[PDB]
Amino acid sequence: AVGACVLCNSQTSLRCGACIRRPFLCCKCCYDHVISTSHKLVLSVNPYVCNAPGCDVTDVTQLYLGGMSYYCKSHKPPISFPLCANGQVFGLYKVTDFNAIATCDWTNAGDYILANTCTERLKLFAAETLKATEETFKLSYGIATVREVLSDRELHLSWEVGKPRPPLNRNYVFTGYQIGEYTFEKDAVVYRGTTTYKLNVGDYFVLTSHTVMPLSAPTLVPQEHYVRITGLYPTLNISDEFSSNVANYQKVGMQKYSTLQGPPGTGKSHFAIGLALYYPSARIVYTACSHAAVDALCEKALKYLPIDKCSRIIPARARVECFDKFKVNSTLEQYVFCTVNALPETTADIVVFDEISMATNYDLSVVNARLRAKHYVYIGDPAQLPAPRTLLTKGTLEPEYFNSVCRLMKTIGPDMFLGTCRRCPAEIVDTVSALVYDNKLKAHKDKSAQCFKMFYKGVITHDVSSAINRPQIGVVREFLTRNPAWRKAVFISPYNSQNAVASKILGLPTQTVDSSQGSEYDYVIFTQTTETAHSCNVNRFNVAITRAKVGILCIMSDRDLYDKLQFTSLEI
Ligand SMILES: [Zn+2]
Ligand SMILES: [Zn+2]
Ligand SMILES: [Zn+2]
């Protein structure tokens, strides 16, 4: 019951009882909160409730101190002082933004904007409040019971009436009942258990409701600039492969933290592994939110770093298959590759946090809490996709609001920028450079003359809210008959249901724009499917077309993005 005020640190016995996180609020701040919001329950050792028997007065503005006890206006003794007066609430040791975070439902973009523009202590309050709000929202969905199992990868389900049905995509990972986590894809549904089990008829599934721990560490530690490289010892014999990043690796040792904006295929992973070769004695912990992002760093390390000094940390509760070439769960290795949610409590000379656009302020704070480092490097791209905000339904979340690191990269600029894309044909590089990089992204490859665009709105159908465009898939099928080299293309769309229909009709491997992030393919066939804000999102658009090494076919719905594509137009 005794803590520090979550806005001005002034110690207090007061906590807000109406706040879902019950933050410690001081006398002067607690008052400013309760007088401005519907939040009136104040908590101490004992709550601020009318001590008189059978009285349900809990509002702190309607209460008084009757010597040492608390009473309402109807039960107070003559010698009683109001709890609320003179800009203070009676407490021991005797903000408009805090009120908005404390009371919002997290469905508006303006809520996330504030959660990033506010002070550092309010960013942590916003991050735990949001995550707890996101968790309690998991209880607000219906249960799915197994009616019949058709095969090892397909079954039928009975849904709970009254409670809404969750979207059947990769994003939502259910918990089977204790038969492990279970994913699904759209009455014939495709079941995918994270544990191979003979699905029982009668068994049911419920969403993974995890406990929101409190945040102690800031999203970003305070910046320190040094005159020399600190606690790190550079090589003189530096591989010419990594010579392009020498000045940036030196910048890394002369700052507490550094930001790196690496557009698609500009050398982010190469930069991260090369930092290990530049400071060969430094213990480095490689982290990211996803297992796929941690695995991509493991792949590059396997090629340049000694396999004996590496360890891939796998949480005992396995959710997907992982990188199996390093020693598993050896926390004391020089190189430790681990997802944020699985990080052990340890120290490092350098912490490298990759795919920074996918991180939330919650993850930024967890990393600062689980890892104590001499240097922190944040690598990613604010022009790529952020983490999904399941509660956000109104307004669009701009890149400067993804997290603290992205806010810095978009306002003051990144400390380091990888300006040459070595993956994409120049048609794609020139398009995304103008679209999201203010003409600063350069092409290393020449124009491939294999980048096509087709303006074809088609017909939009819906599998609930996930969209399908069968005519756009028809146009692709027609193109494939005339272009057999594209037989090896990966099909990409903004919708899982579009991808499910394309997988059956075209037989091409399928990927949503969001799941393709961090991956590359020689050929990519992209159908925009709709002209919604989701399918027209410039960050999603940038990720979609930058997956291609050689060629891309874009069947577009939006005139704007189609006209922006510096591709050869096709007819039919
Ligand atoms: Zn205060
Ligand atoms: Zn409150
Ligand atoms: Zn009373």
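We're sticking with Swiss-Prot numbering for chain A, so the shown stretch reads 5325-5418, 5427-5509, 5518-5526, 5531-5916, in order.
When the header is checked for method, it gives X-ray crystallography, 2.1 Å.
Using the three backbone atoms N, Cα and C, a Cβ is placed for every residue, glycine included.
If you look up Swiss-Prot, you'll see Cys5340, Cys5343, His5357, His5363 marked as Zn(2+) 12 binding site, on the strength of experimental evidence. For the recorded site, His5363 (Zn(2+) 12 binding site), the DSSP three-state label reads coil. Long-range Cβ contacts of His5363 (Zn(2+) 12 binding site) within its own chain (separation 6+, distance under 8 Å): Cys5340, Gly5341, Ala5342, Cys5343, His5357, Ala5434, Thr5435.
The Cβ of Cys5396 (Zn(2+) 13 binding site) lies under 8 Å from the Cβ of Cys5374, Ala5376, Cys5379, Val5381, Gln5386, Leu5387, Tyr5388, each on the same chain and at least six residues away in sequence. Feature annotation from Swiss-Prot assigns Zn(2+) 13 binding site to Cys5374, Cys5379, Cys5396, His5399.
As annotated by Swiss-Prot, ribonucleoside 5'-triphosphate binding site applies to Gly5606, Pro5607, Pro5608, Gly5609, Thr5610, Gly5611, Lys5612, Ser5613. Residue density at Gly5611 (ribonucleoside 5'-triphosphate binding site): 20 other Cβ atoms are found within 10 A of its Cβ, drawing on all protein chains shown. When secondary structure is read from DSSP and collapsed to three states, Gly5611 (ribonucleoside 5'-triphosphate binding site) falls in the coil class.
Among the features that Swiss-Prot reports, domain '(+)RNA virus helicase ATP-binding' is placed at 5581-5762, with the record citing sequence analysis.
Per Swiss-Prot, natural variant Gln5412 to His is noted as: In strain: Iota/B.1.526. Sequence-distant neighbours of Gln5412 (variant position) (same chain, 6+ residues apart, CB-CB distance under 8 A): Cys5351, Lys5352, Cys5354, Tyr5355, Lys5418. The DSSP secondary structure for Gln5412 (variant position) is strand.
The Cβ of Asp5584 (variant position) lies under 8 Å from the Cβ of no residue that sits 6+ residues away along the same chain. Natural sequence variation is annotated in Swiss-Prot for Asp5584 to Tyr, with the remark: In strain: Epsilon/B.1.427/B.1.429.
Natural sequence variation is annotated in Swiss-Prot for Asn5592 to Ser, with the remark: In strain: Omicron/BQ.1.1. Around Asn5592 (variant position), the C-beta neighbours below 8 angstroms that are at least 6 residues distant in the chain are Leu5604, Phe5615, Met5760.
Among the natural variants that Swiss-Prot reports, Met5753 to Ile is described with the note: In strain: Kappa/B.1.617.1. In the three-state DSSP scheme, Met5753 (variant position) is classed as helix. Cβ neighbour count for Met5753 (variant position): 26 (other Cβ atoms within 10 Å of its Cβ, all protein chains included).
With respect to ligand 2, the recorded positions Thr5610, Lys5612, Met5753 contribute no residue with a C-beta closer than 6 angstroms to one of its atoms. Within 8 Å of the Cβ centroid of the Zn(2+) 13 site, not counting the listed residues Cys5374, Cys5379, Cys5396, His5399, the chain contributes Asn5375, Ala5376, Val5381, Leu5387, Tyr5395, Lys5397, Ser5398, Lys5400. Counting other CB atoms no more than 10 Å from each candidate's CB, the binding-site residues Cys5340, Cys5343 peak at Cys5340. Distance across the unmodelled 4-residue segment, from the CA of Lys5526 to the CA of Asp5531, is 8 Å in the deposited entry. Cβ-based neighbour count (10 Å, all protein chains) for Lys5612 (ribonucleoside 5'-triphosphate binding site) stands at 25. Checked against ligand 3, the binding-site residues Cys5379, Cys5396, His5399, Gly5606, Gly5609 give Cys5379, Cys5396, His5399 as the ones with a Cβ under 6 Å from it, listed in sequence order.
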